[PDB]
Amino acid sequence: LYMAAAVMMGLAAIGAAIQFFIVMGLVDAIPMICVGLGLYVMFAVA
């Protein structure tokens, strides 16, 4: 359910995805990208 889980990453990651200059550990895409990868997979978990 990457919708509420969208919140999971999407919040963290869309919060991240949506600065790596060095603030990436604070960005949250780290997941976004890999884990938003799988939070975005959280629903794209076919």
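Just so it is clear, chain A uses Swiss-Prot numbers, and the residues here are 9-26, 52-79, in order.
Header says: solution NMR.
Note: Cβ is positioned from N, Cα and C throughout, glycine not excepted.
If you check Swiss-Prot, you get these features:
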MUTAGEN   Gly23 to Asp  In uncE429; unable to assemble in the membrane
MUTAGEN   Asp61 to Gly  In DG 7/1; contains an enzymatically active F1 component, but no functional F0 component
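Counting only the Cα atoms, the space from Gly23 (mutagenesis position) to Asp61 (mutagenesis position) is about 7 angstrom. Within the same chain, residues at least 6 positions away in sequence whose Cβ sits under 8 Å from that of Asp61 (mutagenesis position) are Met17, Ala20, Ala21, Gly23, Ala24.
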